[PDB]
Amino acid sequence: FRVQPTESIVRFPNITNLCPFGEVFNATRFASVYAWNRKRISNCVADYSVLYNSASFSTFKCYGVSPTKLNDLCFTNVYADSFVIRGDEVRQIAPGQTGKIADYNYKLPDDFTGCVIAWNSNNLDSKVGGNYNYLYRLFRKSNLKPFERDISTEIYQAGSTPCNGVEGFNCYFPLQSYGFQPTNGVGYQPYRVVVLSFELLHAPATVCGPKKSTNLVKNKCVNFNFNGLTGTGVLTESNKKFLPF
Amino acid sequence: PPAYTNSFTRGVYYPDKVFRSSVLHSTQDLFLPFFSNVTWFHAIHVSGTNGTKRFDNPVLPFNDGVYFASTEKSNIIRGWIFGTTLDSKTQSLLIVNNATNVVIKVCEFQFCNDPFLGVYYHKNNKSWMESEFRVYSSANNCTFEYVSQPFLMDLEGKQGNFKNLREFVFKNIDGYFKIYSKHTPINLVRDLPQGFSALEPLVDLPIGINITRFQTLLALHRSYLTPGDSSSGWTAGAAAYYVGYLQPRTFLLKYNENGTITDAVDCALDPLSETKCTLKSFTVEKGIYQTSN
Amino acid sequence: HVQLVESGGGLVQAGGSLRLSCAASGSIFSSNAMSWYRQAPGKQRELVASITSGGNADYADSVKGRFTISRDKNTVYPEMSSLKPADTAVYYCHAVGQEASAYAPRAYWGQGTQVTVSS
C-alpha cells in the first residue's frame, strides 16, 4: 500500500533579490537619449510582478506578449532605453507610423519585439532650472541603424563654401536640444518612455518569472523537487549541526 | 638549478558539496599527489653577477590544475591575470585583496610588459592612494561585481607576521573556473605546522573560455632604505611558499560525524594504499589479495 | 570657456606611472561630447578618441588602453601608460557648445598641449 501526496509539495529558492533598479530610479540625472548607458543585467528577475501596488505609469504596452504572460516566458537579455518625448508627439510616435521622428532619429527593425512604458515626469522634471543636458540629432546625412550612435559633430555643409568647423554660409548645426519653456502647458509636459529590447535568443534561459508557492506538510510522505533534482520523502526537523556551506 | 623538495599532505579539497560521515569515499579527479616532488623557487634582492638565474615574472605552466601556497606578511602577491593574447580583447580574471577583503572582477584591461605595484610601508598617514590601483592602464568593459564578508571576528590585538595561514587551490575543468580558499589559525615559527585540512568550494564560474597562460601581480617597495625588503637575516625576506602540480589521480577521503574530511589516502601511491582503497577500509586485515594487472 | 590646464609638467622616470587628476573647478559643466586628437609633424588631424556623456567611449587600436580618457560625474580622468620617445606629440580637445552664440558663436577649441619625452 502506497501513500501519495495530497496535491504537491514544492519549495522555491530564497528571496533572490531583483535587479538593482533602485539606483537607476533614484539617479539624479537619467541617461540622455543620444547617449544611453548599456550594462548587462543578469542573476535577477523582472520587477513587474511587484508593480501591482505602486506608482502607475501612463501606459504599459507589450505587443509581443500580453502583460500577464511576462512571468510565463523566460528572459535572457534585459536592456532598457529610456528617453524623453513631447506629449503632442506621443500620438505621432508609434510602430509602423511614418513621420519625421521615425525617418531620422527613431529607427528600429520592422520585426522588433518589446514593451513600451511611458509615464509623466512633471512631478520630478518640474522646477529643475531648465537644465539643457538632454540633446538629440535633428538631421543627419543618413538614417541611423538600430543601436547606432553618431559621434561626428562637424558642421553640416549644405553649400559649396566649406564650414571649416565653424558657422558660415549654408552651414547647418545638426545637434539640438528641446527648449524648456516655463509657459508650457499640460500637453507640452515631457513624458519619459522606456523601450525594452531583447531577442530572447543567443543566450541561455536563466531568468524565470515568479511562480506561486504551495504549502508544506511534514510527517507525511510527499514528492519534492529541489534545484531540478526530484525525490520523495518526509520533511522533518533536526537539530544536528550542519556546515554553513 | 631547480630545488626539489617533498610535498606535504596539504592541498586537499572537497570534490563537491555532498555531505558524508563515517564513510570512506573514493574520488577520481584532478588532485594534488601526496609526497610528490615540488620545485621551490628562490628570492634575492641583490643580483647581477651570475648567469641565467633570477628571471622576472617567469611564465609558469597553465595545466588544468595547479597548487598554490605561500606565507607573506605583506601579501606580496596581490593579483592574477589569465589569458593567451594578453591584448585585453578576451576576458581576464582580476583579484584584489584589500584590508583582508577579496574582490573579484572580470574587467578587461591592457597588460604592461612588466606589471608591478608600489607599496610604501612605515608611513605617518595610512590608507594613502590605496584606491588608486596603479596596476593597469585602464579598464574597457565591466559587467560583473563581487562583494566579500568577514570570515570570523576576534578580540583586541593585531599581527601581520604570524596570525593565520592561507591555503588556495585553483583548477579548471571543462572551462569551469572554481575558487578555493581557507584561513587557518596557527601559532608556530619553529617549523610549518603539520596537519590535515581541506578547502570548501565558494563559487563556480562556468565561463567555458579556453586559456593557456597566466601572469601574477607583485607588490614591491619604491625606495631603498632597509638592507632588505621587509626584515633581516636573509637577502630577500624570510618565509615559506611552495607550488605544486595537480594530476588526474584518485584519492580516498574519510569523513567524520563533524562533517569535515579528516584523512586522505592516495590509492596509487603505494600497494598498501591501493589495497586500503580496494577494501574501502583504512584497517588492513591479514591475508593476500589481488590488486590489479 | 573652460580651462583644462592643470600644471606645466614635471620630471618622468623610466617605466613610470602617473595618473593626473583633473581639477574639475570652474563654471557649471554640461553633458557635452568630448573628442581627443593627436597631432605631429607630417600628419593632419585624426579622430583618435571620442567619449560621449557617459554612454560609451571609442579609442583607436594604437592608443587603446595605454592612453585613455574616462568620464564620471562630470569629471574627466585620463589614464596614461606606455610612455615612449615616439609619443612626443600635441593633444587637442574638442567639445560641443550650444549656449555660446551670445558674443562668439564659435566652437571652444582648447589650445593644443605639447608633450615630449626625453631622458
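The residue numbers of chain A are those assigned by Swiss-Prot, with the residues present covering 318-562 sequentially.
This entry, so its header tells us, was determined using electron microscopy, 3.2 Å.
Cβ coordinates are placed from backbone N, Cα and C, and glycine is handled just like the others.
Annotated features in Swiss-Prot:
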- A:334-527: domain 'BetaCoV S1-CTD' (DOMAIN)
- A:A475 to V: Increased resistance to neutralizing antibodies (MUTAGEN)
- A:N501 to Y: Increased binding affinity to human ACE2 (MUTAGEN)
- A:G339 to H: In strain: Omicron/BA.2.75, Omicron/XBB.1.5, Omicron/EG.5.1 (VARIANT)
- A:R408 to S: In strain: Omicron/BA.2, Omicron/BA.2.12.1, Omicron/BA.2.75, Omicron/BA.4, Omicron/BA.5, Omicron/BQ.1.1, Omicron/XBB.1.5, Omicron/EG.5.1 (VARIANT)
- A:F456 to L: In strain: Omicron/EG.5.1 (VARIANT)
- A:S477 to N: In strain: 20A.EU2, Iota/B.1.526, Omicron/BA.1, Omicron/BA.2, Omicron/BA.2.12.1, Omicron/BA.2.75, Omicron/BA.4, Omicron/BA.5, Omicron/BQ.1.1, Omicron/XBB.1.5, Omicron/EG.5.1 (VARIANT)
- A:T478 to K: In strain: Delta/B.1.617.2, Omicron/BA.1, Omicron/BA.2, Omicron/BA.2.12.1, Omicron/BA.2.75, Omicron/BA.4, Omicron/BA.5, Omicron/BQ.1.1, Omicron/XBB.1.5, Omicron/EG.5.1 (VARIANT)
- A:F490 to S: In strain: Lambda/C.37, Omicron/BQ.1.1, Omicron/XBB.1.5, Omicron/EG.5.1 (VARIANT)
- A:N501 to T: In strain: 19B/501T (VARIANT)
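Within the group of variant positions (A:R408, A:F490), the Cβ with the highest number of other Cβ atoms inside 10 Å belongs to A:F490. Neighbours of A:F456 (variant position) among the variant positions A:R408, A:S477, A:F490, defined as a Cα within 10 Å of its Cα, are A:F490. Per Cα geometry, A:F490 is the residue among the recorded positions A:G339, A:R408, A:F490, A:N501 nearest to A:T478 (variant position). Note on A:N501 (mutagenesis position): other Cβ atoms within 10 Å of its Cβ, all shown chains, come to 14. The two recorded residues, A:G339 (variant position) and A:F490 (variant position), show a Cα separation of 37 Å. With respect to A:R408 (variant position), the closest of these recorded positions in Cα terms is A:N501, chosen from A:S477, A:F490, A:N501. Sequence-distant neighbours of A:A475 (mutagenesis position) (same chain, six or more apart, CB under 8 Å from its CB) are A:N487, A:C488, A:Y489, listed in sequence order.
Each residue contributes its Cα atom, and for A:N501 (mutagenesis position) and A:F490 (variant position) those atoms are 25 Å apart.
For the variant positions shown (A:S477, A:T478), fewest C-beta neighbours within 10 angstroms: A:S477.
Around the Cβ of A:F456 (variant position), 13 further Cβ atoms fall within 10 Å across all displayed protein chains.
Residue pair A:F490 (variant position) / A:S477 (variant position) shows a Cα separation of 16 Å. A:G339 (variant position): 10 other CB atoms within 10 A of its CB, across all protein chains. DSSP assigns A:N501 (mutagenesis position) to coil, not to a helix or a strand.
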